[PDB]
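Quick notes on the structure that follows.
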Amino acid sequence: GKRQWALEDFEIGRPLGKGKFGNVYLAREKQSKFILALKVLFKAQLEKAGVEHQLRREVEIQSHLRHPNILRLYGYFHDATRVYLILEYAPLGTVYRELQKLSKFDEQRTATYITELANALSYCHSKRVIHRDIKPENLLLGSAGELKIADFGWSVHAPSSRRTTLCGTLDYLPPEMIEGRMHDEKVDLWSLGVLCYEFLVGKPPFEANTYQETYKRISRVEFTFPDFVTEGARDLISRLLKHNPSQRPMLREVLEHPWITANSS
Amino acid sequence: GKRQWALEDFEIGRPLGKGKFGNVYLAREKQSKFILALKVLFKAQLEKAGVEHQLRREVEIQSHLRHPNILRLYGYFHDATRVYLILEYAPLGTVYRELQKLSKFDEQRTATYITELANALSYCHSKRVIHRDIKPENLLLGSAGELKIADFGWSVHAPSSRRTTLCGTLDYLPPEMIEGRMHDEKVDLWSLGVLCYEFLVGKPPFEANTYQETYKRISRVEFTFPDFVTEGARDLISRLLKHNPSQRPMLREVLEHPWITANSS
Amino acid sequence: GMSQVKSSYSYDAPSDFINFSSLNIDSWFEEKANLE
Amino acid sequence: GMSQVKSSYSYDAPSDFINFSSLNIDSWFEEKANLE
Ligand SMILES: COc1ccc(Nc2nc(NCCc3ccccc3F)nc(Nc3ccc4ncccc4c3)n2)cc1OC
Ligand SMILES: COc1ccc(Nc2nc(NCCc3ccccc3F)nc(Nc3ccc4ncccc4c3)n2)cc1OC
């Protein structure tokens with residue numbers, strides 16, 4: 001075949017982020033002087049945690065996606081002990097960090113993110129891919145402050161049948177997963193509303209002291225709005241946060257939502 | 001609902017077998033004085049290894065299977081720290097242990113096992129279930145020395161589409177898994193031939209010093225027969241050990257195989 | 001990043017006490033498949 | 001019993017060096033689905 005990636009192809013700098021199986025480092029490719037993020041995963045730890053299968057889905061899916069709102073995976077390589085992922089650089093860090101600095105986002109910032117993400121998701125869902133792990137942590141920011149979804153380890157190409165894997169993150173889990181039912185692409189829409197809530201409010205709607213309580217709340221769609229959340233915002237979240245997945249709107253309905261169009265830029 | 005299982009329902013004795021996440025114990029249910037195997041799995045260790053999903057597939061599948069050659073899962077229960085599986089007792093231990101005592105099996109013993117297992121598999125495959133982990137270790141023995149497959153943690157209900165999970169055990173892995181291709185029910189037939197070989201020979205056909213070498217051998221269907229292996233036996237193994245899954249025989253062809261009918265009892 | 005969600009260990013599987021001495025349900029697979 | 005098989009980490013994914021300055025393949029999903 002052709003020339004293959006080598007660790008010796010990259011000049012490494014500051015660690016951008018720490019993770020359980022290794023870090024992401026600010027990286028430069030020598031020949032071009034091009035800025036990347038090199039994610040370094042240890043095989044021993046991936047196998048110990050039994051997540052290489054999830055690592056394969058990430059690499060195999062993300063790398064075949066092209067969208068200005070989905071963080072690129074240019075390619076991958078490995079040695080004896082580690083797996084390397086060559087990811088697009090996102091200069092403005094995570095959305096999670098932005099949220100932590102501002103406590104909560106205004107309507108304009110939220111609706112814009114929720115557009116950019118709804119576009120990225122619309123593209124995924126067109127390729128029959130479900131992300132399954134939408135959350136502030138998995139959302140990054142580009143040069144012009146554009147939203148980029150990443151962290152595709154729980155994602156899945158589901159072209160025909162529904163899926164059964166209980167996966168995602170505590171506050172963002174859809175009820176059909178909690179109740180042990182098969183799931184479809186409509187899980188991304190649920191977590192999209194939990195995102196929209198947390199964006200506007202500063203905390204997620206079913207947050208509790210125990211995972212047990214949260215699970216009950218999500219199951220029951222048990223949540224209220226603070227007084228500042230506008231009718232428009234209230235409408236959209238309520239629509240996305242339906243217990244019955246088929247009662248959640250299509251992403252096209254989210255993109256054309258009066259509150260989205262009236263605040264998105 | 002109705003009365004549910006409790007740890008206080010069982011008198012415990014000798015440990016039948018040790019495993020990574022806990023042991024199987026000889027167990028008696030108090031009210032009936034009925035002999036069981038109680039398998040005890042620790043949640044902390046299942047979650048650490050990221051295998052609860054595999055544990056759910058085992059419980060949900062095995063418990064809905066009924067065959068005299070498939071070890072029963074009468075039911076399950078759990079407390080704060082552990083999961084308990086209430087399994088049928090197999091008085092004559094594992095087939096693996098029998099093989100270790102005898103070094104190798106004669107043709108009569110082999111063909112009989114391979115019938116009993118082919119029947120169990122035939123039933124699974126009729127319910128659209130693939131076991132995916134056939135090996136001497138996962139095979140137990142009943143009162144009259146009947147074969148019982150168990151260990152359904154890698155199993156899967158695959159009613160429509162092929163599967164992608166790399167799983168099983170080193171020497172028994174089908175080549176389509178090694179080459180990273182989707183797989184179907186025909187993986188049970190491959191491992192059925194690797195079983196049949198190991199039964200007759202005492203070691204499996206692609207055995208090597210490294211997993212890397214084994215992988216090459218399986219990929220290449222690289223194996224030879226010792227001089228004592230009869231033409232009949234040679235034919236069946238060669239048929240089951242086809243690189244192309246669709247060239248492997250149906251189980252019905254295995255059950256009616258001249259060497260199987262001429263040696264099975 | 002990636003994380004593993006805690007399961008509630010509530011399986012579509014028998015938890016009912018059974019009276020052992022003494023005493024149709026494999027259609028579960030056909031029914032679970034026939035879900036639209 | 002149950003065990004985890006070692007993977008060979010050979011993925012249907014780009015390992016080819018790329019010349020960054022400077023320079024259709026999302027059909028991969030439709031093609032992988034269209035396998036009989
Ligand atoms: C893609 O894989 C990962 C993605 C992000 C992170 N975590 C991270 N954490 C922080 N602060 C730490 C706060 C914090 C602390 C505890 C938990 C969450 C949390 F967010 N900053 C950043 N910045 C950036 C900036 C540009 C990037 N471009 C490309 C790729 C990554 C980039 C990460 N990333 C880690 C990952 O793998 C391990
Ligand atoms: C179903 O889950 C398990 C099944 C079998 C075992 N392992 C086991 N190992 C031994 N000797 C140990 C040799 C040995 C050593 C190292 C590796 C493999 C190996 F085989 N004897 C037995 N005997 C029996 C007898 C009747 C049974 N009836 C019902 C259920 C189990 C039964 C097990 N089992 C463990 C399991 O879970 C942890």
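Counting starts with 1 at the first residue shown.
Any Cβ shown, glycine's included, is placed from N, Cα and C.
If you look up Swiss-Prot, you'll see B:10-260 marked as domain 'Protein kinase'.
Residue environment of B:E137 (ATP binding site) contains 20 other Cβ atoms, counted within 10 Å of its Cβ in all protein chains. Residues annotated as ATP binding site in Swiss-Prot: B:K20, B:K39, B:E88, B:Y89, B:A90, B:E137, B:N138, B:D151.
Counting every protein chain shown, 24 other Cβ atoms lie within 10 Å of the Cβ of B:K39 (mutagenesis position). For B:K39 to R (Swiss-Prot position 162), Swiss-Prot lists a mutagenesis experiment annotated as follows: Loss of kinase activity.
Quoted from Swiss-Prot, the note attached to the mutagenesis of B:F42 to A (Swiss-Prot position 165) states: Decreases the interaction with phosphatase type 1 isoforms. For B:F42 (mutagenesis position), the same-chain residues that are 6 or more apart in sequence and have a Cβ closer than 8 Å to its Cβ are B:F21, B:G22, B:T81, B:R82.
For the mutagenesis result B:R82 to A (Swiss-Prot position 205), the note given in Swiss-Prot is Reduces ubiquitination and proteasomal degradation. In the three-state DSSP classification, B:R82 (mutagenesis position) falls within a strand.
For B:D133 (active site, proton acceptor), the same-chain residues 6+ apart in sequence whose C-beta sits under 8 angstroms from its C-beta are B:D151, B:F152, B:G153, B:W154, B:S155, B:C167, B:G168, B:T169, B:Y172, B:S191. Under the three-state DSSP scheme, B:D133 (active site, proton acceptor) falls in the coil class. The active site, proton acceptor annotation in Swiss-Prot covers B:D133.
Here the residue is the original one, but Swiss-Prot notes a mutagenesis experiment at this spot, B:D151 to N (Swiss-Prot position 274): Abolishes cilia disassembly and kinase activity. In the three-state DSSP reading, B:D151 (mutagenesis position) counts as coil. Its Cβ placed at the centre, B:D151 (mutagenesis position) has 20 other Cβ atoms within 10 Å.
Swiss-Prot documents B:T165 to A (Swiss-Prot position 288) as a published mutagenesis change and attaches the note Reduces cilia disassembly and kinase activity. The Cβ neighbour count for B:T165 (mutagenesis position), using a 10 Å radius over every protein chain in view, is 13.
Other Cβ atoms within 10 Å of the Cβ of B:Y211 (mutagenesis position) number 14 in total over all chains. Swiss-Prot documents B:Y211 to A (Swiss-Prot position 334) as a published mutagenesis change and attaches the note Reduces binding to MYCN.
In this chain, none of the residues that are 6 or more apart from B:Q212 (mutagenesis position) has a CB less than 8 Å from its CB. Under its mutagenesis entries, Swiss-Prot includes B:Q212 to A (Swiss-Prot position 335) with the note: Reduces binding to MYCN.
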Query raised in the report: Judged by the number of other CB atoms within 10 angstroms, which among B:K20, B:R82 is the least packed of the recorded positions?
Result: B:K20
Requested in this report: By CA-CA distance, flag whichever of B:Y89, B:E137, B:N138 among the binding-site residues is nearest to B:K39 (mutagenesis position).
Outcome: B:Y89
Query raised in the report: Which recorded positions out of B:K20, B:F42, B:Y89, B:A90, B:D133, B:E137 lie by ligand 2, going by a Cβ under 6 Å?
Result: B:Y89, B:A90, B:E137
**Report entry** Alpha-carbon distance [B:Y211 (mutagenesis position); B:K20 (ATP binding site)] in Å
**Finding:** 21
Requested in this report: May I ask for the distance between B:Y211 (mutagenesis position) and B:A90 (ATP binding site), taken between their Cα atoms and rounded to an integer number of Å?
Outcome: 32
Query raised in the report: How big is the Cα-to-Cα gap, in Å, between B:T165 (mutagenesis position) and B:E137 (ATP binding site)?
Result: 21
Requested in this report: Within 10 Å of the Cβ of B:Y89 (ATP binding site), how many other Cβ atoms can you find? Include all protein chains, please.
Outcome: 19
**Report entry** recorded positions among B:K20, B:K39, B:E137, B:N138, B:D151 whose Cβ lies under 8 Å from any chain D Cβ
**Finding:** B:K20, B:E137, B:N138, B:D151
Report task. Return the residues near B:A90 (ATP binding site), defined as same-chain residues 6+ apart in sequence whose C-beta is under 8 angstroms from its C-beta, sorted by sequence, else 'none'. Result -> B:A37, B:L71, B:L140, B:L141, B:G142, B:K148, B:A150
